[PDB]
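**Student:** If you scroll down you'll find the structure; I have some questions about it.
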Amino acid sequence: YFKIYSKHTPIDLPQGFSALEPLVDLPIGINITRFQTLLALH
Amino acid sequence: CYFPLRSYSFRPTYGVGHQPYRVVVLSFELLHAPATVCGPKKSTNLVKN
């Protein structure tokens, strides 16, 4: 089961405390052993 | 060598042994994932206090 916990708040270090809320739950059921990231270009 | 391809005999005015019938097979599978497809159910009203 893949879950997304999303919290957005206004604010090189974060400070303060906040509570995250769930967003998207998809029962995909696959093995994920590794991950990467993406980049926007201009 | 036998030729497997045969045309349909389907006409409404023929007999019992050949008639066209629409056949839908509903394939149901229950996995460990929760079900995204449910059927409807009749409910009742809401009673307060």
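Here chain B follows Swiss-Prot, giving residues 488-536 in order.
This entry, so its header tells us, was determined using electron microscopy, 3.4 Å.
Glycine too: its Cβ is placed from the backbone N, Cα and C atoms.
Sharing the features that Swiss-Prot gives for it:
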- B:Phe490 to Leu: Increased resistance to neutralizing antibodies and human covalescent sera neutralization (MUTAGEN)
- B:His519 to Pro: Increased resistance to human covalescent sera neutralization (MUTAGEN)
- B:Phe490 to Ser: In strain: Lambda/C.37, Omicron/BQ.1.1, Omicron/XBB.1.5, Omicron/EG.5.1 (VARIANT)
**Student:** Please list, in sequence order, the residues in the chain of B:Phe490 (mutagenesis position) that are at least six apart in sequence and whose C-beta is under 8 Å away from its C-beta.
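**Tutor:** Listed in sequence order, there are none.
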**Student:** Inside 10 Å of the Cβ of B:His519 (mutagenesis position), count up the other Cβ atoms and send me the figure.
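**Tutor:** 7, counting other Cβ atoms within 10 Å of B:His519 (mutagenesis position).
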